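> Sending over a structure as structure tokens; questions will come in a sec.
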Amino acid sequence: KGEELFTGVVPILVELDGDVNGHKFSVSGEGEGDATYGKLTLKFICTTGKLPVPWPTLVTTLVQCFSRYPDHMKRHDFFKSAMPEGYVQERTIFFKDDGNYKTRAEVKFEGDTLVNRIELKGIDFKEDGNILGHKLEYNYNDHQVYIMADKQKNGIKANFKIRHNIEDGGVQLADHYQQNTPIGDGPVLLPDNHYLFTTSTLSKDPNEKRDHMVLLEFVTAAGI
């Protein structure tokens, strides 16, 4: 089982290659995950200079295999079952009254490291919008994710809203559509419908001069 790969603390690497309205950038992340409790600790750096979008808008893009699945639904865990070969994660994220991100990621083991490697393309953004104009608060409103089996593509799908607080008022909607497909050929668990519940905290490292995001996350799976 790929679930046996997650019984202890697992190092995490994240690499993102991004292009938003031609503004190109790279993000690296590293830290660790504990799927037994559902705990993630990561620090992300924009390695090309200043991030051209707000950090909160990248949280969902930057490893649901670390969600705590209680043992009565350790059979509904598609994400771990696809390990070590991994899975592809695709999303389109529509920002209301603004542009959209399209993301393609592969999540897999490389040695003993869980790697999330991402390509992000964003188009149709307004240069003085909430995103390219950096008008979003540095905090997070999590949202449940309702995971549905997609027997047709042998993976899962989900769609959900994320709300981003706007600096001088109101809320910026980020409409997420998601599909995951295994990379390997081996068998894969296709879940009954269930929920992922996530709690994210964003902070800064006082000794880090580069543009960055420290992220601490707790996540569990739940039925019904």
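Residues displayed in chain A correspond, in order, to Swiss-Prot positions 3-64, 68-229.
Using N, Cα and C of the backbone, Cβ positions are placed for all residues, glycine too.
Copying in the features that Swiss-Prot gives for the protein in this structure:
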MUTAGEN   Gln69 to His  In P4; leads to no detectable fluorescence. In mut2.2; shifts fluorescence lifetime from 3.03 to 1.94 ns; when associated with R-30 and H-145. In mut3.3; shifts fluorescence lifetime from 3.03 to 1.88 ns; when associated with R-30; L-46 and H-145
MUTAGEN   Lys79 to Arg  In Topaz; shifts the major emission and exitation peak up to 20 nm; when associated with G-65; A-72 and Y-203
MUTAGEN   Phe99 to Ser  In alphaGFP/cycle 3 GFP; improves folding at 37 degrees Celsius, reduces aggregation at high concentrations, and increases the diffusibility of the protein inside cells; when associated with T-153 and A-163
MUTAGEN   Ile128 to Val  In EBFP2.0; shifts the excitation and emission spectra to shorter wavelengths and increases quantum yields compared to BFP; when associated with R-30; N-39; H-66; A-72; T-105; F-145; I-150; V-155; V-171; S-198; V-206 and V-224
MUTAGEN   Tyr145 to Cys  In mut1.9; shifts fluorescence lifetime from 3.03 to 2.74 ns
MUTAGEN   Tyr145 to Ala  In Cerulean; leads to improved quantum yield, a higher extinction coefficient and is 2.5-fold brighter than ECFP; when associated with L-64; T-65; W-66; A-72; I-146; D-148; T-153 and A-163
MUTAGEN   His148 to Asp  In Cerulean; leads to improved quantum yield, a higher extinction coefficient and is 2.5-fold brighter than ECFP; when associated with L-64; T-65; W-66; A-72; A-145; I-146; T-153 and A-163
MUTAGEN   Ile167 to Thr  In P11; increases fluorescence at 475 nm excitation and at warmer temperatures such as 37 degrees Celsius. In Esmerald; leads to brighter fluorescence; when associated with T-65; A-72; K-149 and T-153. In VisGreen; leads to brighter fluorescence; when associated with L-64; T-65; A-72 and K-149
MUTAGEN   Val176 to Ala  In mut2.1; shifts fluorescence lifetime from 3.03 to 2.50 ns; when associated with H-145 and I-198
MUTAGEN   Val193 to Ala  In mut1.5; shifts fluorescence lifetime from 3.03 to 2.72 ns; when associated with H-145
MUTAGEN   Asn198 to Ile  In mut2.1; shifts fluorescence lifetime from 3.03 to 2.50 ns; when associated with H-145 and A-176
MUTAGEN   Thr203 to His, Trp or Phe  Results in significantly red-shifted excitation and emission maxima
MUTAGEN   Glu222 to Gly  Suppresses the 399 nm excitation peak, leaving only the longer wavelength peak at 475 nm
> What mutagenesis positions among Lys79, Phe99, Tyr145, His148, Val193 are found with a C-alpha within 10 angstroms of that of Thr203 (mutagenesis position)?
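Taking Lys79, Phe99, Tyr145, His148, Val193 one by one, the ones whose Cα falls within 10 Å of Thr203 (mutagenesis position) are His148.
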> Is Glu222 (mutagenesis position) helix, strand or coil when read with DSSP?
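The residue in question, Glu222 (mutagenesis position), is strand (DSSP, three-state).
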> Going by Cα-Cα distance, which of the mutagenesis positions (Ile128, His148, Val193) sits nearest to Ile167 (mutagenesis position)?
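Result: the closest of the mutagenesis positions to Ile167 (mutagenesis position) is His148.
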> Can you check which residue among the mutagenesis positions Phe99, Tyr145 has the largest number of Cβ atoms within 10 Å of its own?
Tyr145
> Using all protein chains in view, find how many other C-beta atoms are within 10 Å of the C-beta of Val176 (mutagenesis position).
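13, counting other Cβ atoms within 10 Å of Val176 (mutagenesis position).
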> Is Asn198 (mutagenesis position) helix, strand or coil when read with DSSP?
coil
> Starting from each candidate's C-beta and looking 10 angstroms out, tell me which of the mutagenesis positions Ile128, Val193 has the most other C-beta atoms.
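It comes out as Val193.
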> Identify, in sequence order, the residues in the chain of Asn198 (mutagenesis position) that are 6 or more apart from it along the sequence and have a CB within less than 8 Å of its CB; answer 'none' if there are none.
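Spatial neighbours, sequence-distant, of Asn198 (mutagenesis position): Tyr151, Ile152, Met153, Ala154.
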> Cα distance, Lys79 (mutagenesis position) to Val193 (mutagenesis position), nearest Å?
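Roughly 13 Å, rounded to the nearest whole number.
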> Compile a sequence-ordered list of residues in the same chain as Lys79 (mutagenesis position), six or more apart from it, whose Cβ lies below 8 A from its Cβ; state 'none' when nothing qualifies.
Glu5
